[PDB]
Amino acid sequence: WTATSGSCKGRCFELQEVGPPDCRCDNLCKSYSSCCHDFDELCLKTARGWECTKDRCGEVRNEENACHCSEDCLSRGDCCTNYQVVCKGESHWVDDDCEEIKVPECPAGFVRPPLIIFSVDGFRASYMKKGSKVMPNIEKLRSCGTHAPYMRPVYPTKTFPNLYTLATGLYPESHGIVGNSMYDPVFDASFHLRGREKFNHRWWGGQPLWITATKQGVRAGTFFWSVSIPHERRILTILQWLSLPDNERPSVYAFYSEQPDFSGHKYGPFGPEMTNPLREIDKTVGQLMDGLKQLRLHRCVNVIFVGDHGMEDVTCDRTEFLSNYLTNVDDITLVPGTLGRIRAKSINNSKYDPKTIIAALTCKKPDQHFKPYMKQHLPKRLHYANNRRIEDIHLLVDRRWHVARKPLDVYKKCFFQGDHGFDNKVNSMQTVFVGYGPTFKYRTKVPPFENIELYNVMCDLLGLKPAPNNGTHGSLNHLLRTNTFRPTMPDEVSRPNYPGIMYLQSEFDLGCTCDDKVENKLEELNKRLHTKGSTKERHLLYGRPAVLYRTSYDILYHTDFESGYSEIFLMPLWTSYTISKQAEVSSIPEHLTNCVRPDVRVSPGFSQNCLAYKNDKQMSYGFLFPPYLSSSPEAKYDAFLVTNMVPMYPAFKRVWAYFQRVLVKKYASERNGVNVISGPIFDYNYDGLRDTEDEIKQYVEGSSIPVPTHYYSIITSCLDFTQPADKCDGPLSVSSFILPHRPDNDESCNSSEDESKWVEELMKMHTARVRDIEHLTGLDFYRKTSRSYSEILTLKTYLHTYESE
Ligand SMILES: *[C@@H]1O[C@H](CO)[C@@H](O[C@@H]2O[C@H](CO)[C@@H](O[C@@H]3O[C@H](CO[C@H]4O[C@H](CO)[C@@H](O)[C@H](O[C@H]5O[C@H](CO)[C@@H](O)[C@H](O)[C@@H]5O[C@H]5O[C@H](CO)[C@@H](O)[C@H](O)[C@@H]5O)[C@@H]4O)[C@@H](O)[C@H](O[C@H]4O[C@H](CO)[C@@H](O)[C@H](O)[C@@H]4O[C@H]4O[C@H](CO)[C@@H](O)[C@H](O)[C@@H]4O)[C@@H]3O)[C@H](O)[C@H]2NC(C)=O)[C@H](O)[C@H]1NC(C)=O
Ligand SMILES: CCOC(=O)c1cc(-c2cccc(Br)c2)[nH]n1
Ligand SMILES: [Br-]
Ligand SMILES: [Ca+2]
Ligand SMILES: [Cl-]
Ligand SMILES: [K+]
Ligand code: NA
Ligand SMILES: [Zn+2]
């Protein structure tokens, strides 16, 4: 109930919203059906249009007009945006040459540059180039300010998840808006795009920018606009708030456009009907900049032009139907479309089984256009699992396609030519970023970055301390002229032991064998210096990684590689080695096929044993430094040390072996040498964080050898590939992966073929940022380089995507 009977006289677009059943005059009142009787009349004036004309200049103030061309309008702060152009002979902002804004040029009383966030639904990244002729205003922002060629959205590439990620710096799994459509089993409630429940505060986790602003004493202009409020009125409102007294005026503002998403859905991303929406958006930007220029605020305000997601070609005929796969289709609930989410229709049916459903959806048709997953098996880079709102069963749908339950759903709902929501690595999903203003750099291109990073920068722009978030603060320092945030490396928590030879061979009762008892002064000081760390500078190029938690581990040196070996997990946390362009692949000799050797620096009690592997019918083992890349027959022995051994399912060994035998050398050729750091990851509770030992659900049968959920690799070289990895002068180049450690290869439909037809594609699917690996391991890499820390932070957030240009 609202007693809609009060008035909006002198209250139009009030900054503090008021409490029921009193009536409202704020820019959101329409969405709650709660405006005062006179809101339309007083607040949504339209009379006479949105522009001055020659004959309107110097007119009598008629309070009924939408905007004004009378003499007093400037001091009142309510002229039409073109007033000075038409009536005082001024030029439009877009027709002015651009000039570096070295310092805020603000009116007296402004304590900081204001920030205006101009967000646009469905603005595909390629529109910047492809629509550049019809967007002169946006194009001046882009080329004069700072721009990325695209910005990576979060998965799923839907509107609400992405807007709230922009607002909070959080993955959807942490902020709670995990789709446009949701069921919370704890609440027993549903969230929908249409309706009432989406307004309830309990859906919305983390701390959005406007709350962060308020708590720290920065005023925020009510971010959100009712859909029927035309765009011209939104701009005039923002411009009016900017004319308020110093004590009342907001410092941060938000404009949102429903275009071009709304049109893209009907016509496809490049429909010829798409030119007009792009022209209208540019006109809107033009109105804002002209209005800022009028108020002498155009060299004072920081403007962010930002998209939530792109748009892809999708039609009705490109639908897959679960009814073509499942006999039991009526006992399941599907969240449909560009992603699939499956749960039981009734919790009272115990004959439901996720295992049988996954199996029936696995590699069933030659060209199948989705892939099912248990959510914990999704690529770690999606960060899409740790929320009770995300169903155990997920479908990743191919770009250009849809998934529905039964065909009736599609035709008892062809309408659409465009949709979004697919995997966030997909080109057509990429969106935009432009920063323009005194705090941004001038005429600067920056590399692609992820939208999770913006919350930090918008806090920086405003002098705020960000709430705890998933950005890496400092990683976007290169976009900014000043207000940079200068972070420090986290302190190492655990120091390593450096064990020498302390144990005799006979003390080890591991059930391991090796054909190795084959017998010199020149070459004995030699292997000792190797064990003391004489080639460490060759294999540990960026310093040893820091261990950021409390644990007990040893550093182990060898001719070919260096490891940090965990006495708690009985395996290395990390193994580091360098492979030069010139290096040669050999084979594992026959005498050494099943050779595992005791490590006389590590106690039997801190070692794995061979017997456990023999007893465990499911689990085999592999090596972190690959025997294949030994620098000599004599050095090859080090690769068979029990302290280089990790638990591996036979099916994963196929993956691991091909990566190690074929791909490492390939990358050394292509990149002029590589540095490699490999290791295990444990994430049994799929939270994206390093598991403590009490979190491990699986051990190699009858032992305390814990089983990894994933294996990572970080592959580094010189960005200038004319210089070899070990002798690099400048910036670095990185790619990494986090491969799930699976007992089968069900994920790769062509895995009964030769490894050269499926392994590399699998690795690409599971590409990762070094930062992802850090969360999952509690290590901090790149500790000792010649590069600035901000630059290293950027490198750590890089994701190698494997999409073409
Ligand atoms: C991305 O960035 C984010 C932000 O930094 C990272 O997430 C943080 O991770 C922390 C570690 O997991 C976590 O810290 C915990 O805080 C608990 C108190 O939690 C509240 O406080 C914050 C601050 O106000 C608040 O934001 C939280 O809001 C969550 O919950 C509601 C839903 O109930 C949502 O509205 C909201 O969206 C958000 O949900 C998300 O987070 C929770 C995790 O808290 C998930 O479960 C959800 O799925 C969802 O993703 C909270 O209201 C505190 O209780 C924890 O302490 C427990 O564990 C420690 C170990 O140190 C132990 O000392 C204690 O004993 C304690 O355990 C007790 O409870 C257990 C369970 O009942 C029980 O097993 C024990 O026996 C004990 O009795 C913990 O310190 C922090 O909350 C989140 N913050 C957010 C916003 O998510 C995230 O890690 C980053 N991601 C990556 C990949 O890096
Ligand atoms: C759903 C309609 O959305 C709106 O009206 C709107 C959204 C934002 C916004 C979005 C993301 C980050 C920030 Br910070 C602000 N501002 N206005
Ligand atoms: Br939002
Ligand atoms: Ca974990
Ligand atoms: Cl959804
Ligand atoms: K075995
Ligand atoms: Na297979
Ligand atoms: Zn949309």
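Numbering, chain A: per Swiss-Prot, residues 51-463, 468-573, 576-591, 617-886 in sequence.
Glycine is treated like the rest: Cβ placed from N, Cα and C.
While the structure shown retains the original residue, Swiss-Prot records the mutagenesis experiment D171 to N with this note: Abolishes lysophospholipase D activity. For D171, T209, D358, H359, the entry in Swiss-Prot reads Zn(2+) 1 binding site. What Swiss-Prot says about the mutagenesis result for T209 to S is this: 15% of wild-type lysophospholipase D activity. Mutagenesis annotation in Swiss-Prot: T209 to A, described as Abolishes lysophospholipase D activity; the structure shown retains the original residue. For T209, the entry in Swiss-Prot reads active site, nucleophile, with the evidence type experimental evidence. The annotation that Swiss-Prot gives for the mutagenesis experiment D311 to N reads: Abolishes lysophospholipase D activity. The Zn(2+) 2 binding site annotation in Swiss-Prot covers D311, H315, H474. Here Swiss-Prot describes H315 to Q as a published mutagenesis experiment; the accompanying note says: 20% of wild-type lysophospholipase D activity. While the structure shown retains the original residue, Swiss-Prot records the mutagenesis experiment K430 to A with this note: Impaired secretion. No effect on lysophospholipase activity. Per Swiss-Prot, Ca(2+) binding site is recorded for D764, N766, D768, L770, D772, and the stated evidence type is experimental evidence.
Taking the centre of the Cβ atoms of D311, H315, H474 as the Zn(2+) 2 site, the nearby residues of that chain (Cβ within 8 Å, site residues left out) are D171, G172, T209, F312, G314, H359, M361, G472, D473. Those residues of the chain, other than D764, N766, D768, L770, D772, with a C-beta within 8 angstroms of the mean position of the Ca(2+) site C-beta atoms are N436, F763, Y765, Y767, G769, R771, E776, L857. Within 10 Å of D171 (mutagenesis position), as judged by C-alpha distances, the recorded positions found are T209, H359; the full candidate list was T209, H359, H474, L770. A break of 4 residues separates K463 from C468 in the model, with a C-alpha distance of 10 angstrom spanning it. Within 10 Å of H474 (Zn(2+) 2 binding site), counting CA to CA, the recorded positions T209, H359, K430, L770, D772 contribute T209, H359. Proximity of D772 (Ca(2+) binding site) to non-local residues of its own chain (separation of 6 or more, Cβ distance below 8 Å) is seen for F763, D764, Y765, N766, given in sequence order. Fewest other C-beta atoms within 10 Å: among the recorded positions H315, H359, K430, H474, that description fits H315. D171 (mutagenesis position): 21 other CB atoms within 10 A of its CB, across all protein chains. Listed in sequence order, the binding-site residues from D358, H359, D768, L770 having a Cα within 10 Å of the Cα of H315 (mutagenesis position) amount to none.
A Cβ within 8 Å of the Cβ centre of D171, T209, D358, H359, the residues given for Zn(2+) 1, is found for these other residues of the same chain: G172, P203, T207, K208, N212, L213, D311, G357, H474, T485. All chains included, 28 other C-beta atoms sit within 10 angstroms of the C-beta of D358 (Zn(2+) 1 binding site). Using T209 (mutagenesis position) as the reference Cα, a 10 A cut-off selects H359 from the recorded positions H359, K430, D768, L770. With respect to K430 (mutagenesis position), the closest of these binding-site residues in Cα terms is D768, chosen from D358, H359, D768. Cβ packing within 10 Å was compared across the recorded positions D311, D764, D768, and the lowest neighbour count falls to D768. Measuring straight across the break, from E573 to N576 at the CA atoms, gives 9 Å, with 2 residues left unbuilt in between.
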